[PDB]
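Undergrad: The structure follows.
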Amino acid sequence: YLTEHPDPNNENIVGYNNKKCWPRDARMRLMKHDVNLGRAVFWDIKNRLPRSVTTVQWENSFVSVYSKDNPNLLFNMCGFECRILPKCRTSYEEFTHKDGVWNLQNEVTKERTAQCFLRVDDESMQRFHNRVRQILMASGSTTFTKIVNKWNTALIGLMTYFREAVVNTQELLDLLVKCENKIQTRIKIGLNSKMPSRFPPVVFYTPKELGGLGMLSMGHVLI
Amino acid sequence: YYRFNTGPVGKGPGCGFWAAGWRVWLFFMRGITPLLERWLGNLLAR
Amino acid sequence: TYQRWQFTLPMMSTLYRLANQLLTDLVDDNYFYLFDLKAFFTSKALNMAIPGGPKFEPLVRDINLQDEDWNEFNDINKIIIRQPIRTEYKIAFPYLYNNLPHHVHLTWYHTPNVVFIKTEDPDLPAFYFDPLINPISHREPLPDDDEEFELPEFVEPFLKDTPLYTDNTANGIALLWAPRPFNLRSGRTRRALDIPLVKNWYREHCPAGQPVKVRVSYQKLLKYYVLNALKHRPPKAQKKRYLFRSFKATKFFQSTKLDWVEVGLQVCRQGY
Amino acid sequence: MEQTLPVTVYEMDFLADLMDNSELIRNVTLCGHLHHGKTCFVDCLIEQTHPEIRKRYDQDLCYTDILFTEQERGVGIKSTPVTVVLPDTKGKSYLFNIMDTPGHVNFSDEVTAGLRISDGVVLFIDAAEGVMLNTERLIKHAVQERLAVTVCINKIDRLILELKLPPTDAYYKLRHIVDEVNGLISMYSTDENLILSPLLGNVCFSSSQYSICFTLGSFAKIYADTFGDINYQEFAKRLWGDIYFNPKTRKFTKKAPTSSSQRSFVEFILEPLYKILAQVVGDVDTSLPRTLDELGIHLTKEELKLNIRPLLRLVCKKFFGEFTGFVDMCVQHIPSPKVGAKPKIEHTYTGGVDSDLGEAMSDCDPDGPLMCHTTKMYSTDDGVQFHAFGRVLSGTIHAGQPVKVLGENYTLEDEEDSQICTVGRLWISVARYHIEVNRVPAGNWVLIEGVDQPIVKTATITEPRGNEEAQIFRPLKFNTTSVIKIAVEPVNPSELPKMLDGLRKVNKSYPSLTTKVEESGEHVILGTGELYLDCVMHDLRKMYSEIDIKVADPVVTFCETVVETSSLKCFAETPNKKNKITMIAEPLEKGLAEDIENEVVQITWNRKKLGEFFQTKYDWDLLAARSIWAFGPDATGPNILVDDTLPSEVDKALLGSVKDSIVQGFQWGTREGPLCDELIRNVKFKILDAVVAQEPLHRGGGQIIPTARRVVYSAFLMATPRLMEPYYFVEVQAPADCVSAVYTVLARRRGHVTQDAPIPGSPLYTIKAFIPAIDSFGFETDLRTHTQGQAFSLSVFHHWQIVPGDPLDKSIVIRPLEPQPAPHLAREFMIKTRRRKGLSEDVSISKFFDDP
Amino acid sequence: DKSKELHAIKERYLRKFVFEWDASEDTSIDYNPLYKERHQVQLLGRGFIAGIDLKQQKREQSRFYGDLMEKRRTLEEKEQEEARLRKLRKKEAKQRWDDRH
Amino acid sequence: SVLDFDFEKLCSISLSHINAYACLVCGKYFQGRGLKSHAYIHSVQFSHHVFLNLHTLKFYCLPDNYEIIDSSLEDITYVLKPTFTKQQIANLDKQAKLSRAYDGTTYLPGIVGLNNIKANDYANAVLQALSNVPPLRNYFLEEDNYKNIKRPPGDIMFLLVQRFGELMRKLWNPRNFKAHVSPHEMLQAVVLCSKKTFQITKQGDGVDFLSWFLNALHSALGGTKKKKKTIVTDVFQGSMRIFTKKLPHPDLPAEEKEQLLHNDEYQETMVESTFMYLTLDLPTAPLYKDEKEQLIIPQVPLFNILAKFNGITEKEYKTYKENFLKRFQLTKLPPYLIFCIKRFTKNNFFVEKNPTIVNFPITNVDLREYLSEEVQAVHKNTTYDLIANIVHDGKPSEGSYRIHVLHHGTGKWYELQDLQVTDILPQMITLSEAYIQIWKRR
RNA sequence: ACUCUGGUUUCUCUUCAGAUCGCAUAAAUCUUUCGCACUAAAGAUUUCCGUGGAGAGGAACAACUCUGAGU
Ligand SMILES: O=P(O)(O)O[C@H]1[C@@H](OP(=O)(O)O)[C@@H](OP(=O)(O)O)[C@@H](OP(=O)(O)O)[C@@H](OP(=O)(O)O)[C@H]1OP(=O)(O)O
């Protein structure tokens, strides 16, 4: 790679895509050898593909290296931000059961060997936020029942798809509680322009058959 | 105050030292004089 | 016109004595180490606050330290920690402890310690070995005494008749190290507005035992002082037109001499 | 040449004429402690010789210290050369080359650059503070460089306007200062010929703030001018040294009459000065005209309206006049380039005076072979090109002349480090302006242009097609050691080359700076302190490379050592599987490494004297005292290589064939070291056995050098290894109350206070301490902030002390970001440095062995 | 304070007309003992901070220099200082007697 | 395989240009040759026992420190310092046989890709356009042609010249270790000389960079003075006659408009000057597509844009509160003509790239009709062949630069984009949006 | 060591003034920046508070201390 694309200034690190969602010690660490290897792998893959048939952009791709310098192996797949950390590599601690963590074990020996920390990709979080915004704006004169139904469908899809990753992702939980407070606000403002201090939650979460909106909850609500 | 009220003198309404505030309000007046003059000139034109 | 003044040293000594309550009796700028205007500018430009100093909004956009992607340069496995690198260290040496020193002013380094010994007893001689001074522990190709060196009768010490010290010598030596308004003997008259009587009070460090509100008052006074000293631009050339001289030149105005209370009442009535 | 120049008392043609005569030239270095008045003294001289240049009433104008960083800091950073024509006491004008050196200890290297191209040293000592740390260090360095020494006791006005001492007490303070300087000189110099005393004219009393400069001769001449009948030389002889004056007999006697009369110095010199100062500062409006008339000084009405400080400066300028006392002091005692050439050649030239070219340079003749020697590199305002500054020792340098420039590695056997360059221009270097000249004769300082390319630190300018036996001058031996290590990288790697260029430039601007690249591609800068590195990085960011640069936190360079002998005799064979070398390593005796470093022993000595020294001072065996091969990595390196191979088992002739290769391997191994790639210090290496292949082609070269390094590493590792922290010596000038507080600061940084003696005649104390360099970062700031700025400290490298921990302790657990406790600090200092260098995670004791 | 320090290490390497300022705007909340309790200036025992009562400053001063004088002053100097203090205290007592409630 | 000589010649350890030795086993540059130099330590440490002096072009074995004399190593030196004899320079353009690199990568000298350091494709295209120009390339292929000219002491512009020549010798090397050349040194010189303009990270306009580079080459090749005739001027500069006709303000009565015709100020002037390149202004996009079956992409013949310089065409020029009619008439045709077609124009809100397609022939263009009759007699030859064609693709912001170069000796046309060298058909060149063009007068 | 200018005080006008024009410190407007702008920073312009330098004019009382020059 360096024979064909020489880098005398070690400039290969300036444009290296990395997953900013994870903390600094959890991301890929841009070691010189690791960065060069990632660039070389991407360059080889790109060379295998003729440019007219298809193009593999570096800015839209992501290469993660796991070696003696990088303990975390990161990848985004199907909206899931997965980070594998081997047990024998930078763990040194007893582990409990957390919802967002997958305990990977070798099949032949049934011994735990790595932990796959799950998260929701920021792209999926932005899609959910945009869906909530569309529901809020496209409300207009629609009945509160249909607005709550749309919010419930969005929430059910998000949770049934990102089951453990929702629990693991704190930013996502904050986003859901903010969107829920928005949906309720919309209903409340519809009920009256003045802000209803200490509005009763019973109207929102009561099932439709019993006269309520039948709204699902993901935040901490104290009745 | 917290320099005036040391030693025998305690908290009380007897501290008179008005150089600083008088300075500050004169400096504010310097800045706002042209604005009020322009407003009065506009309001008293013709 | 009351624009220039010159005083004899006894008058300035008496004035310095009468104003001793408003002066900290500092004889150096070493008291203002990492706490002067340049240090405050360096702190502001680095988006950092000196403990005794004020706090400002960032001069440039700051990127969170969690955004950097663990380069070999900032690898914490290589960094040896002995003491926490404080904000004072970075302000003292902005180009060594900062990765992006921009609009930073180098603070003045150490000045020699003024060892001026302040005289308390006027009866004592002006040139006297004060007990504050550490006593010196006493202990040469000299010419032979038998030689024929003679001094002519016209020769004597240059100022043998002149006394070594006078009653107002210690006062002058004290005036040498007085604060700036008293270091001079001739100067130019200033406006009463232009004289900040308490500017040096908050320019110094806050006293150790003080409540939280007065400390914040000190910090905010320092903040506004720094803002004035930094946003300051030199005045622009004018043509020197005076409003009141023009007013007097017209027929509509006339001059007189009036009591301040009378003109205050008259101004209040005219405003109403 | 012909160009625009500022108005001066003399004429440029006279200045050029003085340069030809080498008997009227004085090469002077004004050194001293921080803020002791050297720059203000040079400014006073410039004001004297330049009518148009006047010092501001409020701001002390500094003609030298022209850098922006120098102006902002207020601390001299780089040496400024100034060439002037100064009148003597008799009126004879002398050419003076003055190298105003910085007073800060961190920039002591700068002073060294000013000591190589100077014949005399003028040490400025504050009359209030007295002798400080940098004054002692500079005295040691100057008398060790074979230079004449004189003293200027500056700021005598502090004795009058600050301490308000009685005149007799001021005399006592001055006498104590002179005695302390004499004691220091005698301690650092075996010869007692250079006794310093104001009677001999070696000492001048000055106040550069008020322009009060006088020696005994000059002030006696003032008396001669006011009273013609007195001869000034004998009077100056009688003025100092507890000699009392009897006005009944008008005679000077060692016996004090009346038991209350003051000394000659107090009666005739000090008391009139006190009266003048007190009249100006105390009785100006009421009694200044009478004393001014008595002294013959007439001041205008506008001049008498000045403030007290400008009025003092004016009155003392009118009274004392020109600084003729300084000129006397530097003319009678500082050799001219003609007189002082022989010691300079004997000390600095590598070939020695005995060589033909050394004899040629001993004459300092303008019409000889060119042997200019430049030690400074001054950057232009734009920062692109550099001018090489140095003195011309022989011949004459001409503008537009081909020149052979020799680098620090140039030798007769290997001449590759030499380049033929064309000199562009020549300037006589005054501080703020430069006088372009066509030629510069021998014995003068010059800013050669166009020769900066082949030189980094030191140059040897000579003429091409001649001087085929010319050698280089010895590279600058530095007062201290550069320790503080900082990693430097660019913010944007795309502009990496610019920073690289900048590195080169700073490597030229700072004589002791060391910039390299480690195995991990990390750019490394070595400095002497935090202020020094601050100035270096300001230059690197603003003057040379205008790019944004990231700087790592500061770390120190550790050393490596052993504390007890190797457990087993280590050995290594060549990759040829021949030439087996078996060695052991043991620590040296106490002070032996100090003896080697301080040139007390040299490998250049013959076998007889070296063996005798090692047999008498350290009680070595005769065989052990004669088998020593080399001293450490460099010349006079702290390590020692010996061979204990008895001739029965190993042929000495055969071993001598590989002696050069083994010595090279030893030096390289001691330079690198196996713990964390750091200098091996205070280790004795004994060659127990040596098999050598008989055929030349199977030995030598790349076979025995790496084998020697491997066996050295194994011997060092099997012997119990340890790390040496660098320990700085700190002197704190603090008030009496703050002394206790000082201890508190040194409590938090592993600081050991050695002494807390007061300053005689001053209300302050000098707290001396030994603080680890790694813990010294921010110590100056901590001390000044904790004591409200009343305490000031200067730290300089002192020694190497073993780190408490054990580096080869795999049981120690070290959290990534935590200040480790003392019992395993070495374990933290070894691995982390190993990560900074780019080596493996840890080193094994059998890594370099042959069994595994 | 130690937790404040270790935290510091880690952190570095890792409407309404409000007449009075808020206490959160305060600075000088240090953990280092060298910076919390800062050794005040004792200007040779003869200089005083401006504004504060002189008698309070004299009472609360460190009294180090008083010990230094009582240790270094000769007998005659002690008598001189005692006489000066006697006269000054006499004047102060006269002023206090004049200024009574 | 590891010998890359396209970068700065400084020691990797000491940053010193002095006595830079390249290690032939790992390709790293060290300092010195003696006993205690970095190169010697590296030789005894990494066991690399072969070194080449980067300035003396002599090989050494350092552990024993003796010179190496073998002709088989000569090629390495030729890679480090390519030298072109006069007969080789003359025969350069008449070269048909392919050249093999050290690796099995056949290439045509001069047709060599330039590495794309971040976004510098515009600079690579401009440098390739200036290369493949026989006279300028021949001038820069010999170091002696420009080494001996004087320079000011504090002058940095000359770094543009020598490195550029160096670049040429790297591009036209008949025997090279690789089929590509890194322009890093040349681009660093460009950035340093332009005062942070035309950076390597951020790509700039091809026309602006070409103008600045030609002007800087012309200025730097004038030694300590403005040499009126440099190689840049001799090759690319021509003389053109500007007929500036001032105009009255349009908001005036016709009587005053004709009265101003007697002012002797609003008439044709003689502002004849020298043009380094011709700036051709495309007609505005047709906005609405034509009703015909043709594509929405506009098409304009080369002679139509080359009509402002016919002599009678009057293009309006209007500065602030003033009007002009700048008539243009060529008076001296340079041997190599440069067309700078104006694509990117700043409208009221953004920058629009003109999609007009220039219909130009690539083998015969006669400019005899654009020269004055007294001028037509001077030039015997006016038949121009297109030899270089810089084309900009994509949006004005995220644009890319490629070049079509005519390889002499053969007749093939090659499209170069960074490291991509394709064999383009001669017919397809006119289809792309031509940005800059270089024509040879024959 | 004897002669002859330059005087000081005050009022007003004009002009320059990047000088800390000011050992003090305000207001407005626009742009920019992240918040979401009294409680916020950056950049720029302008207006007020009032100076210094030079020149001119007016009127008040001093005329050779000083700066010197002519001796
Ligand atoms: O506003 P602060 O500076 O904190 O001062 C207020 C109060 O002011 P207000 O009347 O505006 O609330 C008084 O100050 P003045 O009215 O006298 O200016 C009073 O002062 P005295 O006790 O000196 O009369 C006292 O200030 P302090 O207690 O600091 O002396 C009190 O403070 P608190 O609000 O903290 O009680």
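Going by Swiss-Prot, the residues shown for chain F are 114-555, listed in order.
According to its header, the structure was obtained by electron microscopy, 3.5 Å.
Every residue, even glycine, has its Cβ placed from backbone N, Cα and C.
This is the feature table in Swiss-Prot:
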- F:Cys136, F:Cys139, F:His155, F:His161: Zn(2+) binding site (BINDING)
- F:225-555: domain 'USP' (DOMAIN)
- F:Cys306 to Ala: Complete loss of CHK2 and NFKBIA deubiquitination (MUTAGEN)
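For each feature listed, report its degree of burial, its nearest neighbours and the pertinent distances within the displayed model.
TA: When secondary structure is read from DSSP and collapsed to three states, F:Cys139 (Zn(2+) binding site) falls in the coil class. Cβ neighbours of F:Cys139 (Zn(2+) binding site) (same chain, under 8 Å, six or more residues apart in sequence): F:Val115, F:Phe159, F:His161.
Under the DSSP three-state reduction, F:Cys306 (mutagenesis position) is assigned to helix. Neighbours of F:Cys306 (mutagenesis position), defined as other CB atoms within 10 A of its CB across all chains, total 20.
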Undergrad: Can you name the residues of this chain that are 6 or more positions from F:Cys136 (Zn(2+) binding site) yet have a C-beta less than 8 Å from its C-beta?
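TA: Sequence-distant Cβ neighbours: F:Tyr142, F:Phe143, F:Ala152, F:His155, F:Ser156, F:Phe159, F:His161, F:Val163, F:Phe164.
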Undergrad: Please list, in sequence order, every residue of the chain apart from F:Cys136, F:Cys139, F:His155, F:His161 whose Cβ lies within 8 Å of the Cβ centroid of the Zn(2+) site.
TA: F:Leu137, F:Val138, F:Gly140, F:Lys141, F:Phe143, F:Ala152, F:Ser156, F:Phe159, F:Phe164
Undergrad: Taking the Cβ of each of the binding-site residues and counting other Cβ atoms inside 10 Å, which one has the highest number: F:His155, F:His161?
TA: F:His155
Undergrad: Taking DSSP three-state, what's F:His155 (Zn(2+) binding site) in: helix, strand or coil?
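TA: It is helical.
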